[PDB]
Amino acid sequence: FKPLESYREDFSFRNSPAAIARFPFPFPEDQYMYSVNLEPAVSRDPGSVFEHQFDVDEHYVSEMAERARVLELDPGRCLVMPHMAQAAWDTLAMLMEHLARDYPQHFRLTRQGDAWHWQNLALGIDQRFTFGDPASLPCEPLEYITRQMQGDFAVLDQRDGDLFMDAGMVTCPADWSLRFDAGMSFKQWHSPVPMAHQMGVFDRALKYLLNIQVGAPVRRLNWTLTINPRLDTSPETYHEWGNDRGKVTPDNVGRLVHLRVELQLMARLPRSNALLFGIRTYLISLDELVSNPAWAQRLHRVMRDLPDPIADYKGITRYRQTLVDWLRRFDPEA
Ligand code: HEM
Ligand code: NA
């Protein structure tokens, strides 16, 4: 864990060379188009973000501090409807189990029956509590555990052939809100997305997700851009970030524009049968990214050619020509 970094104000966040090397670059081709890009979430590539189900990285302590700030200002970024309480406990079990197994230097879990002892050595937490008993923890169980894991989470109720957004912790969203989307179904909350509905992407995706079983979780990547390493790009806070989209110049693209990638996990929760949706968010400035000349050239092509409805949905319109002009420098054929 490096020294404490900010994702707001002075934006001190930066990636080490190792974090650059493992950044989940999301473009298999020189152009991007939506698809059902799901794969089984099996361990691969030691040291990569795909090695464990939940990835903890050099930014862990910084990110937890950011989460704590968001929640101090707005506790309503976490919601669990009452029928989702068991699912919240399943989520806590899943995270503590995997984190203790995969990062034993940082986390420990010892259990006898419902008498659980969790230690997070990274954050200095030593908690004896009763699994299932919310009066035994300092806050509601989803909140408790997600205050200790990177990325956002949604917990979906599976009923009546569909998935409903009935719980979550959403403090680093790509410009959407849990309080807006609470209780919506799968196709409903995706209503703003261009193109993909007419393509069938959302019909096919719902079908795959409804069939996910215990022990066979699934993953995909999503991406966007963000100006500065701002994690909290929420509707709730738009006045704090939306104007920065007007601040990009030819000389500062490398410092301001960041590639944002979501490594998404979809995993069946064993007691409740709910689906856990992990949204693990990675950020990299374009100065850091263009250290890899293959990334740089591919990014130029993608951004130059991106369909306009998709660029507008993603929020890149305002600075796109500047960005494309800057990236052309790393594409010899261009
Ligand atoms: C339960 C699982 C999922 C949840 C909770 C979720 C949630 C969301 C949310 C809230 C948005 C933002 C919509 C907005 O602008 O207000 C979004 C966008 C998106 N979702 Fe999902 N989603 C899930 C699964 C999937 C899967 C499996 C796909 C497969 C393709 C998918 C494809 C997309 C696409 C293409 C967008 C637009 C993103 C962009 O252009 O950057 N989603 N999703
Ligand atoms: Na293809």
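Residue numbering for chain A follows Swiss-Prot; the residues present correspond to positions 5-338, in that order.
Header says: X-ray crystallography, 1.8 Å.
Placed from the backbone N, Cα and C atoms, the Cβ positions cover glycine too.
According to Swiss-Prot, the active site, proton donor annotation covers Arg224, on the basis of a curator's inference. A strand conformation is recorded for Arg224 (mutagenesis position) in the three-state DSSP classification.
Here Swiss-Prot flags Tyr38, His194, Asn226, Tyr317, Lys318 as heme b binding site. Within 10 Å of the C-beta atom of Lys318 (heme b binding site) sit 18 other C-beta atoms, taking all shown protein chains into account.
Positions annotated as dimethylamine binding site by Swiss-Prot, on the basis of experimental evidence: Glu266. Long-range neighbours of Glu266 (mutagenesis position) (same chain, six or more residues apart, CB within less than 8 Å of its CB): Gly155, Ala178, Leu225, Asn226, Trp227, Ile283, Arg284, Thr285, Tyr286.
Under its mutagenesis annotations, Swiss-Prot gives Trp180 to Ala the following note: Loss of catalytic activity. Still able to bind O2. A coil conformation is recorded for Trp180 (mutagenesis position) in the three-state DSSP classification, outside any helix or strand. There are 13 other CB atoms within 10 A of the CB of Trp180 (mutagenesis position), with all protein chains counted.
The annotation that Swiss-Prot gives for the mutagenesis experiment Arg224 to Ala reads: Loss of catalytic activity. Still able to bind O2. On its own chain, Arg224 (mutagenesis position) has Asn41, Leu42, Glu43, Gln268 as residues at least 6 apart in sequence with a Cβ closer than 8 Å to its own Cβ.
In three-state terms derived from DSSP, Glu266 (mutagenesis position) belongs to an extended strand segment. Quoting Swiss-Prot on the mutagenesis of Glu266 to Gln: Loss of catalytic activity. Still able to bind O2 but not DMA.
Here the C-alpha separation of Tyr38 (heme b binding site) and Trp180 (mutagenesis position) works out to 19 Å. Reduced to three states, the DSSP call for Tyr38 (heme b binding site) is coil. Checked against ligand 1, the recorded positions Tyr38, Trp180, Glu266, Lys318 give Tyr38, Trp180, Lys318 in sequence order as having a Cβ less than 6 Å away from one of its atoms. Excluding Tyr38, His194, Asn226, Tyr317, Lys318, which define the heme b site, the same chain contributes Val197, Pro198, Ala200, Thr228, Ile314 within 8 Å (Cβ to the Cβ centroid), listed in sequence order.
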